[PDB]
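K.L.:
Before I ask anything, let me first share the structure, which is written out below as structure tokens.
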Amino acid sequence: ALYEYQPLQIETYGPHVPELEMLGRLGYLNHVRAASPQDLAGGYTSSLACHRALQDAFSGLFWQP
Amino acid sequence: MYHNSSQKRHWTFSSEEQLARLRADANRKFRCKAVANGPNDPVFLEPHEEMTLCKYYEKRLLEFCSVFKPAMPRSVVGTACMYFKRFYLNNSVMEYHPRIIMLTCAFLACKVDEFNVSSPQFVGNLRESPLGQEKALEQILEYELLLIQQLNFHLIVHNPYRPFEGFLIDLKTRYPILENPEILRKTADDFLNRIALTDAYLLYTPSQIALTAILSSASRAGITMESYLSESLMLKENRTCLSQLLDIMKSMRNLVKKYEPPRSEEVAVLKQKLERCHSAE
Amino acid sequence: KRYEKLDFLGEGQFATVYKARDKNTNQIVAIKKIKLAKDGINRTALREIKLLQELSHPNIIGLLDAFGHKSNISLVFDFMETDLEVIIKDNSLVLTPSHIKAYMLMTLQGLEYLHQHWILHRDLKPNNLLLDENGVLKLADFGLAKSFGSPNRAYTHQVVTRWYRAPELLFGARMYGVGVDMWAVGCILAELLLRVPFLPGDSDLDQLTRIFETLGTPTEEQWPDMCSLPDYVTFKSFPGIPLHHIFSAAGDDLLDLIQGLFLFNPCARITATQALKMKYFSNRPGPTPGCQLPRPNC
Ligand SMILES: *[C@@H](CC(=O)Nc1ccc(C(=O)N[C@@]2(C)CCC[C@@H](Nc3ncc(Cl)c(-c4c[nH]c5ccccc45)n3)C2)nc1)CN(C)C
């Protein structure tokens, strides 16, 4: 009867997108502007911009109609 | 996101030959209307003439968007230009006049991209009298449901601009070979504008477009970025994919080469022809 | 058009909703006709159209159609038999732990998908959680939903119906992430537990009062940059009632879930994915299979 977690498997058709918490160690976040305190305070980090930008770059890159 | 979007699904096409078949039938469908409404007369535009007209009025759509105040997101403009392209895949410029529809396209796109501007500040950007400006508003409001209907209510447009910022993040991070990938910007941005004048936006994905733009810029800059596509995008591993990507990015460079702008003389005569359809019908 | 209005179901602010049957097919549908006069088609009918054509998930409402004339547009959805607020305020219904598990599961799965596709719902509350007659919960009312993750993009507060509004949105934060849906998920959980609105304020400052009375006034430790939000006015150091005193029927699994949802830091507030991987959902008992969830016979 138990529910068991299993991630959403959504085919992005391009390169591997690095994990949101990995972005600061993989060094991506040096290449977006820092979120300011008010943005941070609202739950808005620079990692969100970076993560979305990278996903936008890699989405559909190896798709053909 | 692009990979499950309506853009991918219904609005990205397998070749220019598919597009020409849509536009051919869009002109043909009209002629049966105007023949029933009226005769195979010389008043009617040919599909290539409509392509000149759509190419002309798309450059007017970009004028209106470049001189627009407050200012305008490229997102809004790209969405407008995309609606303009998409409108004119299944509709004839002789039923819906492109001057109107280009403003219905900017109007719907201002709303859909959540860019705040009201009906008075909107038509306040038309170089007309307040009579003409408020006449324009009536036609914009009459056509706005028709625009949305012919878009099949697929109002989200995935533009190359966010992809383009993604590749710039990536190249600075994990291709230190290109010591400053920022310099590729203006040229890639210029190339994007040119890709936008072609059918590329109905043919390639936003990312493929943004990548072609960046690499076209790097090649023009005397930089080779083979090790970026092979190593970093991991097609040193998957081989059939590296060829397929290069076949896509090179098919796009051909479009920006085999594009010719609207000729002013042709545009003048074609506007004449168009307005004789629109005084009637 | 090809629909016959059968019954009036309600008013939103922006629309009035009716049961119809589409003559072509055995979908009973909720048509949400928009109400009006020179701005064109309503920006809220567009907002729902633009966002719902893109998403597809069993725990998000399926936009079937749209249609109209001039500036006046219908949006058409599957008719849902009930909603979560009706279930909450039905005194004869008993919400067992499995039942509360089964609703909170579906909310979080719907919301996991939604956040993955970079959209905040921004109006989560129990009447915006519709439940069908097969017992799947779907998020509905996308009319205030917005995409996030854009740095150069100011958003508004006054999103969420005050009672389910997160303290960063009561402090009027311009930029915000998924925390604004996660707080509302906490407020909906608390309401499935208590059967009354958890924090029923009646000014935006009476909302911050009832949050801080109940969950304690946030320290800087619990919210480092709270202070830089525009409307940040300092409060009395309200004690906070410990969560097992509020929800005394809860087990430490569920109290960990609830706690994670109510974190003041909108960055530390558990995401929908983090939430689904907590021991609460995998622990015994298992979530009620949607077929067995309680159906209000009026
Ligand atoms: C006996 C008598 C009885 O009580 N019967 C009832 C009571 C209520 C309903 C009913 O229709 N309830 C609602 C109105 C509850 C909210 C959701 C409604 N369905 C719906 N489906 C899709 C959409 Cl998009 C919407 C929708 C979205 N926003 C709104 C705002 C307001 C209203 C609707 C909205 N709604 C269903 N049915 C029966 C009962 N016997 C013994 C069964």
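The numbering of chain B matches Swiss-Prot: 1-38, 42-284, in order.
How was it done? The header gives electron microscopy, 2.4 Å.
Just so it is clear, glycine is given a Cβ too, placed from its N, Cα and C backbone atoms.
Straight out of Swiss-Prot:
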type    : residues      : note
MUTAGEN : B:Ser5 to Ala : No effect on the transcriptional activity of the reconstituted TFIIH complex
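Each of the listed features needs to be described in terms of its position in the shown structure.
P.N.:
All protein chains shown were included, and the count of other CB atoms within 10 Å of the CB of B:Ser5 (mutagenesis position) stands at 22. In the three-state DSSP scheme, B:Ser5 (mutagenesis position) falls into the coil class.
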K.L.:
Between B:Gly38 and B:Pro42 the model skips 3 residues. Roughly how many angstrom lie between the two CA atoms, to the nearest whole number?
P.N.:
7
